[PDB]
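Okay, structure first, notes after.
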Protein chains: 4
Amino acid sequence: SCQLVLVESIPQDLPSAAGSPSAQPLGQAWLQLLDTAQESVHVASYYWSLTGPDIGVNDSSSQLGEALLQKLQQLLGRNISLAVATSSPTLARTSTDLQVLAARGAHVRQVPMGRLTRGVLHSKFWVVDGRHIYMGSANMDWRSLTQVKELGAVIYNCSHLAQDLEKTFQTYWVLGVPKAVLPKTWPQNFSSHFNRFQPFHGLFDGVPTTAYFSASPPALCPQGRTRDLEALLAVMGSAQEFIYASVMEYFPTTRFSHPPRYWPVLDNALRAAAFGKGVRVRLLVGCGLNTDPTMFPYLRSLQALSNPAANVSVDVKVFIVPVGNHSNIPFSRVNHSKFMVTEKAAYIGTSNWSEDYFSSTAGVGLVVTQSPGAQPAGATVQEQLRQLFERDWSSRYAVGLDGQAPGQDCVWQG
Amino acid sequence: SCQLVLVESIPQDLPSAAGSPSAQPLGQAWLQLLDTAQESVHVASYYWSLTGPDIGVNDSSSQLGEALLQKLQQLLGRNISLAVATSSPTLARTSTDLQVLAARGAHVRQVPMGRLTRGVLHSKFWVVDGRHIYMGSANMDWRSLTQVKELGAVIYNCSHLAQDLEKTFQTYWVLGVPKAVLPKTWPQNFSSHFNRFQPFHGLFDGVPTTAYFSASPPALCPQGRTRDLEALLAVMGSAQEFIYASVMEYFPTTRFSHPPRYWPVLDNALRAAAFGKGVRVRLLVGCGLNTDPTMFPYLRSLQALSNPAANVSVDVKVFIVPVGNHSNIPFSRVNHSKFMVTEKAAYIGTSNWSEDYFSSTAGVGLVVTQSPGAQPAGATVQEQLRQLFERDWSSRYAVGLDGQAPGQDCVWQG
Amino acid sequence: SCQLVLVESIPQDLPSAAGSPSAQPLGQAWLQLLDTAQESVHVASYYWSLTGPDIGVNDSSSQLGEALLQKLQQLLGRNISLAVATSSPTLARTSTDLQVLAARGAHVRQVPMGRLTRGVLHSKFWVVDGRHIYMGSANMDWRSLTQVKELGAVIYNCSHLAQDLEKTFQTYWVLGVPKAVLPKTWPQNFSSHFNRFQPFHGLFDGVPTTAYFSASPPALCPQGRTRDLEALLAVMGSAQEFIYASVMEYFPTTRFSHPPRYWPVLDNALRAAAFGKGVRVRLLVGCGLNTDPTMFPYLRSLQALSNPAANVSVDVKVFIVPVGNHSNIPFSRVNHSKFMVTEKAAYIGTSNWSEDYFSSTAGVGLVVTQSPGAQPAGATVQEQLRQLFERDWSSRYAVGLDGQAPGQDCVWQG
Amino acid sequence: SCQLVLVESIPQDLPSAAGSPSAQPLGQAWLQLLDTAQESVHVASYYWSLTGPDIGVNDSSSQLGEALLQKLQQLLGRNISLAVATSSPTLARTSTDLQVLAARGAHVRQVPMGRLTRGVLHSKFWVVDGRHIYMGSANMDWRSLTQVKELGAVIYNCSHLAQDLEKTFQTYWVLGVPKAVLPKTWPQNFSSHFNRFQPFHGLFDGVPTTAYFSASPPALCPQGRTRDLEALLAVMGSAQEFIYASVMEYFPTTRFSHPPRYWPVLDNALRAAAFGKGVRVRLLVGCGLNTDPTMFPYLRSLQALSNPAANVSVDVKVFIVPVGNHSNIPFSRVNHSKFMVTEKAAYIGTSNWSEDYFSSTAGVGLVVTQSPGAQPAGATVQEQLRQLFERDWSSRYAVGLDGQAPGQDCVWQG
Ligand SMILES: *[C@@H]1O[C@H](CO)[C@@H](O[C@@H]2O[C@H](CO)[C@@H](O)[C@H](O)[C@H]2NC(C)=O)[C@H](O)[C@H]1NC(C)=O
Ligand SMILES: *[C@@H]1O[C@H](CO)[C@@H](O[C@@H]2O[C@H](CO)[C@@H](O)[C@H](O)[C@H]2NC(C)=O)[C@H](O)[C@H]1NC(C)=O
Ligand SMILES: *[C@@H]1O[C@H](CO)[C@@H](O[C@@H]2O[C@H](CO)[C@@H](O)[C@H](O)[C@H]2NC(C)=O)[C@H](O)[C@H]1NC(C)=O
Ligand SMILES: *[C@@H]1O[C@H](CO)[C@@H](O[C@@H]2O[C@H](CO)[C@@H](O)[C@H](O)[C@H]2NC(C)=O)[C@H](O)[C@H]1NC(C)=O
Ligand SMILES: *[C@@H]1O[C@H](CO)[C@@H](O[C@@H]2O[C@H](CO)[C@@H](O)[C@H](O)[C@H]2NC(C)=O)[C@H](O)[C@H]1NC(C)=O
Ligand SMILES: *[C@@H]1O[C@H](CO)[C@@H](O[C@@H]2O[C@H](CO)[C@@H](O)[C@H](O)[C@H]2NC(C)=O)[C@H](O)[C@H]1NC(C)=O
Ligand SMILES: *[C@@H]1O[C@H](CO)[C@@H](O[C@@H]2O[C@H](CO)[C@@H](O)[C@H](O)[C@H]2NC(C)=O)[C@H](O)[C@H]1NC(C)=O
Ligand SMILES: *[C@@H]1O[C@H](CO)[C@@H](O)[C@H](O)[C@H]1NC(C)=O
Ligand SMILES: *[C@@H]1O[C@H](CO)[C@@H](O)[C@H](O)[C@H]1NC(C)=O
Ligand SMILES: *[C@@H]1O[C@H](CO)[C@@H](O)[C@H](O)[C@H]1NC(C)=O
Ligand SMILES: *[C@@H]1O[C@H](CO)[C@@H](O)[C@H](O)[C@H]1NC(C)=O
Ligand SMILES: *[C@@H]1O[C@H](CO)[C@@H](O)[C@H](O)[C@H]1NC(C)=O
Ligand SMILES: *[C@@H]1O[C@H](CO)[C@@H](O)[C@H](O)[C@H]1NC(C)=O
Ligand SMILES: *[C@@H]1O[C@H](CO)[C@@H](O)[C@H](O)[C@H]1NC(C)=O
Ligand SMILES: *[C@@H]1O[C@H](CO)[C@@H](O)[C@H](O)[C@H]1NC(C)=O
Ligand SMILES: *[C@@H]1O[C@H](CO)[C@@H](O)[C@H](O)[C@H]1NC(C)=O
Ligand SMILES: *[C@@H]1O[C@H](CO)[C@@H](O)[C@H](O)[C@H]1NC(C)=O
Ligand SMILES: *[C@@H]1O[C@H](CO)[C@@H](O)[C@H](O)[C@H]1NC(C)=O
Ligand SMILES: *[C@@H]1O[C@H](CO)[C@@H](O)[C@H](O)[C@H]1NC(C)=O
Ligand SMILES: *[C@@H]1O[C@H](CO)[C@@H](O)[C@H](O)[C@H]1NC(C)=O
Ligand SMILES: *[C@@H]1O[C@H](CO)[C@@H](O)[C@H](O)[C@H]1NC(C)=O
């Protein structure tokens, strides 16, 4: 009886072409998920900024996030367990949401990924009632609800996947105990049940579906849990027609370490897929006022492989979100979606493509494969993701690596 | 008392800039080497086309090659042992020089390389009297003498390295026995004694020198010998100032295997050296009428990584040779040099840069490092190689990847 | 409503101890299954020797088998489809009943497992009307009905498990097509919805039950299916109290492949369960006048780990069958049972415990778990299996590895 | 110009058979090695019990050991550097040798092996002057000179191998810094030159030789350093004629961790070598008054594998050293030799065969290999090791596992 719903958030002043595909709004889905839950809610988030004053800005668009916060407090009014795991080196330092929720009675246990693996807790997911889950790239932020284009999935009335996500969250929580040390081998309970070798089978809305999860870094991977890097390489290798991807940043290197090293695993996998199998490879990387200008040379190197004569297609584009009058809001107006679409599978993750997110920084990934069902009316998850990717690609907000019109509000060359 | 000298052959009608550095001509070196022989001569060659009419053309430029054959016959007139190892799939099918030598009393032997490992005997080297060696990419052909640019190195009075090369020559010779198979483990007879970690040390002309050899494929590499790919990777990694490489063909893919695959080992090593260590990388690729156009996209990728601001500088150029009134010579007017020079070593190879060369075909490389001696003397082999590379790079015959002049000669986009 | 019952065949002239547990006779269950058929019958078998003179023997003990064939023929007299899959290198090459059934109208496909995976179709299961199901270590042979002791399980009125085994039989049937090749990936139709971590739940006669299937080799194992080896290792590892096992042949080495190699997976699992978890281990191998004596030392290698002080308890015994006057029946009077019992689960398979049965030779097995329900009168299936194993263990026909004596029927080296 | 010679220590009152092979005494070899020391001595040892009063006994057999200390003190009288690394959980808690040496001007660092990975520093070797090396199974104890049979190898005048071992000693030394932690990746300074794939190649007294070094635990192995476990696995797999192994204790299980686990890697490799290749396997374990009885059944398992008719020959014996009058000395009269000789290689180790010695406890191992060369008269190292092993095997102190004669000073069943 498992149900799967693609959810997404279009920011303000971003109209789409007529007839373009759309999914459920993020705010409505989050409100419905919070209302449905009646036993307990477990959230794994990088940071918490749900109010305008938390950042230090005052704007009407924050209202939605504020409402969500109120709903959370309303959840505390019905005596519902609420456990939060957040990275010790969190981003928003002046936020006070966690203190208010703790005062209301919500347990919050900071997990120090900075001391253990020299990274951060980038995972973002919800497990409510042990029956419904949500997983996306959306932080617990009003910007992610109203000012940042975002994507994710929500699974309803599904038990085993909820149990697996609960296992991962329990690993995070156990690590969050004060004065903790990485175990050499995780206990029996933390072992994952579904892997890429034996994915979880289900009847989603009446159609077959094989879905599984993946975790990172390798230290936080219990027995039987696929690494998110391994899942990415698997969904790349199994491709035979095309590969579409959309990430916020793409560096084939190590970002924050010393000395920096070249990390070609994803780049090599993409090139091998494009060459050996002759699959159409498309990349759509978001851009904004805060993106690192040094990413572009690697993108140009990737696109230089294009050669229709020899059956190579590695087209690459940058997604541009106009800033408009929202210049006061920091770290906003960017495309934060991270996902991959294939004719066989579909990957939704919460980590960028860099050595840190697969070596040190924690993260989770979800792989879904929906075979066509008896009723052809219901489009598969792969088809919906591909349609969304095509809508993003054909839109005027995406430009080629050569298009550098002055009115684009991006760093470009720095 | 080893004496190592760099040798090279410049095709006619290819003048260089005034004051350009130059090495000893190849014809003189080969003539002197054949003149000094008094015990035996061993040669490993891909094909034999010394006679002008062999190919099917008549020209004055082949006269030099004829002389070489005469000298070989003169050797057969002085009771000098002569052994030849030739690949079973020879290129020049219409070859009669081997028949003439065999009739005179040679010891030719066809190595069934294609039957064994689906490759060819691309190794080309000379061992004279078990004391002198010659190693380069010049197959026995007058085109390499007068119509193809070529680089190599010869060593005099260096018995240890001569025996080391005799080891792999004996490997080829044993494999050349009719109805032979690849041994599971090579006997101690063919075991080497100098490798990358314990190179042959000596005083070359009063200058400290560490030199060693390589081999390929690993199936044909006996115990104690470094694979050519391993030597190339070591030379790339150990570099800290620059890497100047020149090859006729550069392919990060399997060349003739089916199905095609992506083999990024050399590409990954080059990118990692350029980025992590911040070393200047320059590549020079030969460009002739027979060059595969599909090679150009990959090169362009390596060119796109150039980011001078972020301490990542990679440059790629194509070296073309004007043809003019030299159209009747086939498979000529190409830059056949295959070598690499860093600030700490110098590698001279006889094989191109592709997966098949380092995994299926027979290839051999030589690595030489010359420390600055106490006496001023002249310049190290590294300095001479760097000077030759700079002269070629600054020449009018080397153009950028985007500099496709209409009056040029190479294939370019095909 | 699913009714799962165990069945076993007691060989003629093989009395048991007074007041010993038993189960439903195999012949009666097979007759009931053939009588209740109304739509179709699908059979997967290794060979067919229903008739007595099929193997060239004139004995009354074959009469029962003859009757079965008669019933089968009567089935084809009621316009009921009959699908049969047999191994191409089948034993008893003088088989004639298969030709008779094919002439009467039964579709027969000979799976070429010999040329496909270098194995044989050792799997023997049975599907009736897509609703009833049988599986045991009993070939369609008269001597397997009255001269040889085996054990199997038959489930009545269970649709989902019947359809899963129908999917496996459809895999075999598709492979039986002339000029067929191994599919690298399997269509969605050949996909099991019940695996080890997601078994089929049911209320068999009230008591809850979790049952799932396993198939081998992995080449013939479709997506979502559990490999036999995986199921065996899972049941061995899950056990915390005791492990009982009965297999005709036990070899930790490859049997028919070249060159012979060690395959210690099952040995290692048994030893680890015995030592690390302190699990009592009892093993019962079979004996026959045609048995490989080289199996015996390995069993002794298992027997030596019998230190009661260190909480390591491993016992191994052999089961002899008195030949009596039945010396004229080839390949008979052998313990054919292949099953395994723990305190929590029960595995019933159609494969021996060598390497080839899990890499090349096809086989099928079932893992069933029954927990006590509201009514404790009905003993769990694991308890019945343990009772049968204890009856066999205490039988006079079972002797330890030291109980060699005159008059035994084992090969006993030689 | 490297020289290799085996050196063994024969206990007091242990007369071997007349005309038996033998090598240099341990005490004289150590004294000569210390005399030849001129620059620095680096010693890695488990503990120090040089003097008799260290334990608290009064025996004349300690004389030699005390003299050794005197020699060491005389070394410190010549202003010679002396660095010693010992395990933090050392055995002899009363010894004052380290304190006396530190008073005289030594350099002692207590490596916190117990806290880093829950193990001990079982490695024992000497690096003298950076040119000579020694390594065996001898601790810095007088009990190791006149009361415990031991074996090791000493090498003179070999700079490369000495530097290779000095790299491991430097790893231990830097781990001995207070409050130090295990680095994620060891720097290039600790990278090993020679490993399994490219062993050091040299000429020992005119005999060609290949030799390398192996270290454990996996965590303390830098880049390019082969691990002891994989070294043993490869040496045993490459065997084709026989494998003669001698050790103190043989546990295919975890030794002192919790919970206990089965560790069959060495047992599986032994059985695979015995069966697949049909090699002759001989195992000789040393039993003393402190031997754990639980080892005996496991060995019996291997002895139960014997089957001459099937080309599977395995034999196991035990070595009993009579106590005689030497009953007051604790942990004495035990065969401490740990080595293994095959027809192609000879391995001399430091750690026993158990899980902890290859996962947590740190040890070092050497794999030498000599082939006939310019001095065929001189017996190779493997020949000498085989001769010593056969001398021990044929000695009256070697008793089969079935041998349970009274009066033997071995625990037996306990
Ligand atoms: C998840 O399960 C719940 C409980 O079965 C579903 O809630 C029911 O939905 C049906 C159809 O809309 C209603 O007629 C019932 O009244 C609902 N019951 C309750 C108690 O709310 C729900 O529809 C399922 N799917 C989701 C939540 O997406
Ligand atoms: C590039 O892809 C095209 C197909 O888009 C290939 O064209 C082939 O044409 C032959 C002619 O009969 C047919 O086998 C198919 O139409 C095509 N084959 C495949 C495998 O698609 C073309 O050969 C490809 N070029 C390459 C791989 O270099
Ligand atoms: C070495 O060279 C000499 C000089 O030519 C050879 O001598 C003559 O060689 C011819 C042809 O082989 C023979 O017919 C004569 O009989 C030889 N004369 C004498 C007196 O030797 C000699 O044969 C050569 N030896 C070889 C073949 O190595
Ligand atoms: C290699 O060694 C040979 C001798 O085996 C050298 O030849 C001699 O060189 C000296 C010095 O130039 C001359 O005086 C002798 O007349 C030479 N003798 C012969 C027989 O040639 C040679 O110079 C050395 N170096 C090389 C060949 O480069
Ligand atoms: C590129 O490399 C150069 C030298 O390798 C870097 O120059 C160093 O810059 C740092 C800080 O900017 C100084 O502390 C050093 O003294 C400089 N060293 C030298 C030799 O100039 C330069 O910073 C690098 N550029 C980047 C962007 O990393
Ligand atoms: C290691 O090398 C040294 C120096 O080559 C050897 O020392 C010499 O040994 C010879 C042989 O007895 C003596 O005649 C010399 O007087 C020694 N010279 C010095 C300076 O000591 C040393 O013997 C070699 N090692 C071994 C074990 O022989
Ligand atoms: C055990 O091995 C030996 C030798 O490995 C076998 O003896 C013969 O060895 C030769 C050597 O090439 C073979 O050609 C023969 O086929 C082997 N057998 C015979 C009967 O001569 C010996 O047979 C092996 N034992 C078994 C039981 O196979
Ligand atoms: C600025 O913030 C204040 C609260 O401090 C709020 O009352 C006011 O409306 C805000 N101004 C805006 C949103 O323009
Ligand atoms: C929540 O718990 C408090 C505890 O005192 C109780 O007073 C209140 O009624 C509870 N609210 C519920 C169950 O909705
Ligand atoms: C795992 O779960 C908890 C601890 O997280 C506890 O019951 C025990 O350690 C394990 N047991 C189970 C349920 O597997
Ligand atoms: C090639 O040389 C000249 C070309 O000028 C020509 O006259 C001659 O006949 C040719 N040689 C042969 C063998 O045909
Ligand atoms: C092998 O070595 C021996 C010993 O030196 C030698 O006599 C023989 O010629 C060698 N054979 C080959 C083919 O190298
Ligand atoms: C080609 O032309 C140049 C000058 O135009 C001349 O020097 C050269 O000799 C010609 N080549 C031949 C083979 O005649
Ligand atoms: C089988 O044996 C019975 C008993 O003697 C005999 O009557 C019958 O003819 C025999 N049949 C055959 C086919 O031998
Ligand atoms: C059953 O099969 C018989 C034999 O061919 C045939 O005559 C009869 O019509 C069939 N009945 C049905 C209902 O198909
Ligand atoms: C799979 O089943 C569907 C539904 O019955 C059917 O349409 C299709 O033909 C089947 N395909 C194969 C390969 O059996
Ligand atoms: C045949 O079997 C019966 C029953 O076991 C036995 O009484 C009789 O003596 C046997 N006869 C032979 C031929 O052994
Ligand atoms: C050791 O024993 C000897 C001989 O009995 C005795 O002279 C000496 O004093 C003893 N030493 C100690 C420390 O007991
Ligand atoms: C050691 O050094 C000290 C002072 O540095 C000096 O007094 C002594 O003589 C030296 N000993 C030797 C043996 O050189
Ligand atoms: C590595 O070794 C070099 C020279 O041997 C030395 O200068 C450097 O300090 C060393 N670094 C480390 C980290 O040991
Ligand atoms: C051991 O004691 C016996 C009996 O006193 C004696 O004969 C023998 O020599 C002693 N052995 C020694 C002291 O090594």
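What you see of chain A is 93-506, where the numbers are those given in Swiss-Prot.
Heads up, header says this was done by electron microscopy, 3.3 Å.
Placement of Cβ uses the backbone N, Cα and C atoms for every residue, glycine included.
So that you can see what the record holds, here are the features copied from Swiss-Prot:
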| type | residues | note |
| --- | --- | --- |
| MUTAGEN | A:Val212 to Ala | Loss of exonuclease activity toward ssDNA substrate; when associated with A-348 |
| ACT_SITE | A:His214 | active site, proton donor |
| ACT_SITE | A:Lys216 | active site |
| MUTAGEN | A:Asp221 to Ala | Loss of (S,S)-BMP synthase activity. No effect on protein expression or localization to lysosomes. Loss of protein stability; when associated with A-435 |
| ACT_SITE | A:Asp221 | active site |
| MUTAGEN | A:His252 to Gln | No effect on exonuclease activity toward ssDNA substrate |
| MUTAGEN | A:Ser283 to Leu | Tends to form aggregates. Decreases exonuclease activity toward ssDNA substrate |
| MUTAGEN | A:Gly368 to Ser | Increases exonuclease activity toward ssDNA substrate |
| ACT_SITE | A:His428 | active site, nucleophile |
| MUTAGEN | A:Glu435 to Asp | No effect on (S,S)-BMP synthase activity, protein expression or localization to lysosomes |
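Here the features listed in Swiss-Prot are painted onto the structure.
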{"residue": "A:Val212", "record": "mutagenesis position", "Cβ contacts under 8 Å, 6 or more apart": "A:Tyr138, A:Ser179, A:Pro181, A:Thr182, A:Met205, A:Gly206, A:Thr453, A:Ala454"}
{"residue": "A:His214", "record": "active site, proton donor", "Cβ contacts under 8 Å, 6 or more apart": "A:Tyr138, A:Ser179, A:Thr442, A:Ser443, A:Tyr449, A:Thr453, A:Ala454, A:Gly455"}
{"residue": "A:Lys216", "record": "active site", "Cβ contacts under 8 Å, 6 or more apart": "A:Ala136, A:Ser137, A:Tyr138, A:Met227, A:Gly228, A:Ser229, A:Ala230, A:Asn231, A:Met232, A:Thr442"}
{"residue": "A:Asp221", "record": "mutagenesis position", "Cβ contacts under 8 Å, 6 or more apart": "A:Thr128, A:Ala129, A:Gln130, A:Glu131, A:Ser132, A:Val133"}
{"residue": "A:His252", "record": "mutagenesis position", "Cβ contacts under 8 Å, 6 or more apart": "A:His285, A:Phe286, A:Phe292"}
{"residue": "A:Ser283", "record": "mutagenesis position", "Cβ contacts under 8 Å, 6 or more apart": "A:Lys259, A:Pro314, A:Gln315, A:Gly316, A:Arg317"}
{"residue": "A:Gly368", "record": "mutagenesis position", "Cβ contacts under 8 Å, 6 or more apart": "none"}
{"residue": "A:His428", "record": "active site, nucleophile", "Cβ contacts under 8 Å, 6 or more apart": "A:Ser229, A:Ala230, A:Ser236, A:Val240, A:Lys241, A:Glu242, A:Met340, A:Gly378"}
{"residue": "A:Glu435", "record": "mutagenesis position", "Cβ contacts under 8 Å, 6 or more apart": "A:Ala331, A:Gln332, A:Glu333, A:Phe334, A:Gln474"}
List those recorded positions among A:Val212, A:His214, A:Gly368, A:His428 whose Cβ lies under 8 Å from any Cβ of chain B, in sequence order, or write 'none' if there are none. A:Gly368
Can you tell me the three-state DSSP label for A:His428 (active site, nucleophile)? coil
Students should find that the recorded positions A:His214, A:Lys216, A:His252, A:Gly368 with a Cβ under 8 Å from chain C are A:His252
Can you tell me whether DSSP puts A:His252 (mutagenesis position) in helix, strand or coil? helix
Secondary structure at A:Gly368 (mutagenesis position) (DSSP, helix/strand/coil)? helix
Local backbone state of A:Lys216 (active site), from DSSP in three classes: coil
